[PDB]
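Peer 1: Right, I'll just put the structure down here and ask away after.
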Amino acid sequence: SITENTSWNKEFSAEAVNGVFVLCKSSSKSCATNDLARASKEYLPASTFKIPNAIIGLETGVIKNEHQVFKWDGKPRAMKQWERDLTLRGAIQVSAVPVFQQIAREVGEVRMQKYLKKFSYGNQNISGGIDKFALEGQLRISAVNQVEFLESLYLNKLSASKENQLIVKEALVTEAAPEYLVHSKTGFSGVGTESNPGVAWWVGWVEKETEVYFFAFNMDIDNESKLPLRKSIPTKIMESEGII
Amino acid sequence: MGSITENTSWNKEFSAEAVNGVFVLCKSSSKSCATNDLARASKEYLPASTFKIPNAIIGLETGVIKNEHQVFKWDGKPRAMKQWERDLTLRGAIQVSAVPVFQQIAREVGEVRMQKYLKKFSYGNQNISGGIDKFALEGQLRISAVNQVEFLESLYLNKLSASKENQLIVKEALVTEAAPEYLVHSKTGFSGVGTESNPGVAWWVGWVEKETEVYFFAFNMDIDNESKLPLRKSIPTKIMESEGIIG
């Protein structure tokens, strides 16, 4: 059950943004959204794929454990901030593409398909290159499926050890306050091409009091200056609803 | 740990607020600790709420706490603070230091099993006498700054005699600050304003993960006035800020 909420629209309006926010209190059994259609429209996950990729890397032994260090070989990487040794949480927090590319290479095409099926992750389309299917390939997922996936992670209900789900959940903490706790991940496919904008994501969940709220946001983007909106629009919404 | 050295430079932060206290700061990779006060670093004090860490571990291990989604229901009988008069999750009771909630866990764990796990954990003097619901706030259990950092290091490394899963559950409960460059796990303690000439004790213990490095810390200080409480965080914060660890 997905119910439309019109009282969030001003936040999209005021910024000239074409996007969707999906928010579910307690569970995915009833979610609210500004856009029914777009709530279930499927986009490239970009770095939001680091969540399932991380779980898969741990499950298959490719990530040896919680304290694994991803050593930099000194070879040039696309961002200076990726040019250093990284923990799992460090690599997730700065979206070190090349670290997770190498994890996917070692997981390999057969095992990757296996887990995306168990995880019911989007269209499960990993075709066209093991190291880029989530960035520029054919894998697609929706705000709704993102929320369903994150809830399973929250409840340890994914087909993976409790231990590995706990390990990944700690790597996803992005805000801690006495009153609430935020787990979240960003994604950004790029600026897109001729009349085909990229997509930007912010997905996660917020624990406040004895309550839980799972959220997923996406938006079309053709200009990187617009990227802070991926967090400020939904943050606005969750501030007014009284979640954070 | 592997070594300790006394670094009296940090005294600046203490003298400022005229605090009698100790900060212990350990670097994981090099296995070395630094402190302003070697003597006080080994002195043993009431854990107070810092004991909520092992108690949480024990509580989950014994099954007294079902899992991490367990809610500790507030009945309705008055409690010592308004904060504690509500339903809390494990992280909630930890973050607000809800004494009654952990008192209840302690009783359900019981003395034999509590004695056993603290033996396993090498937690301070291991004296749980003076009740079973106050042995850490006003009883006989005492722990040193050095012992805290070793304990906390074992937790981080999942090396405590409890399931890795249970240690992960507690560890997530201890997150108090998250930044893209560093993560702080920590817990406070406060035994009370104490008596005449013998003041109470305030704690701040935890660790910081920054880059591929990890920093285990333990702070305590003498305290006779609740107004001074916030110094339990601001002194070590400034030490670790000036060490370049946080900020």
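Throughout, chain A uses Swiss-Prot numbering, with the displayed residues spanning 21-264 in order.
Placed from the backbone N, Cα and C atoms, the Cβ positions cover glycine too.
From Swiss-Prot, for reference:
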{"type": "ACT_SITE", "residues": "A:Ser67", "note": "active site, acyl-ester intermediate"}
{"type": "BINDING", "residues": "A:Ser115, A:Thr206, A:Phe208, A:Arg250", "note": "beta-lactam binding site"}
{"type": "MUTAGEN", "residues": "A:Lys70 to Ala", "note": "Abolishes catalytic activity"}
{"type": "MUTAGEN", "residues": "A:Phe153 to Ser", "note": "Increases resistance to ceftazidime about 30-fold in P.aeruginosa strains PA01 and PA14; when associated with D-157"}
{"type": "MUTAGEN", "residues": "A:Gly157 to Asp", "note": "Increases resistance to ceftazidime about 15-fold in P.aeruginosa strains PA01 and PA14. Increases resistance to ceftazidime about 30-fold in P.aeruginosa strains PA01 and PA14; when associated with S-153"}
Peer 1: Which one is it, among the recorded positions A:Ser67, A:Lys70, A:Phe153, A:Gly157, that lies nearest to A:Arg250 (beta-lactam binding site) by Cα separation?
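Peer 2: Spatially nearest to A:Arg250 (beta-lactam binding site) by Cα position is A:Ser67.
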Peer 1: Which three-state DSSP class does A:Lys70 (mutagenesis position) fall into?
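Peer 2: Helix, per DSSP.
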Peer 1: To the nearest whole angstrom, what is the C-alpha distance linking A:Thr206 (beta-lactam binding site) and A:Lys70 (mutagenesis position)?
Peer 2: 10
Peer 1: For a quick check of understanding: given the listed beta-lactam-binding residues A:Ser115, A:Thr206, A:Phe208, A:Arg250, what is the maximum Cα-Cα distance in angstrom, as an integer?
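Peer 2: Per the listed residues, the maximum Cα distance equals 15 Å.
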Peer 1: Is any of the recorded positions A:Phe153, A:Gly157, A:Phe208 within 10 Å of A:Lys70 (mutagenesis position) (Cα-Cα), and if so, which, in sequence order?
Peer 2: none
Peer 1: Translate the DSSP assignment of A:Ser115 (beta-lactam binding site) into the three-state scheme.
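Peer 2: The three-state answer is coil.
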Peer 1: From the Cα of A:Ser115 (beta-lactam binding site) across to the Cα of the residue listed as 'active site, acyl-ester intermediate', what is the distance in angstrom?
Peer 2: 6
Peer 1: Find, among the recorded positions listed as A:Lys70, A:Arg250, the one whose Cβ has the highest number of other Cβ atoms within 10 Å in the structure shown.
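Peer 2: Neighbour-count leader: A:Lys70.
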Peer 1: Around the beta-lactam site (A:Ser115, A:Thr206, A:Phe208, A:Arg250), what further same-chain residues have their C-beta within 8 angstroms of the site's C-beta centre?
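Peer 2: Here the non-site neighbours turn out to be A:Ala66, A:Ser67, A:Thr68, A:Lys205, A:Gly207, A:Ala220, A:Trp221, A:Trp222, A:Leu247.
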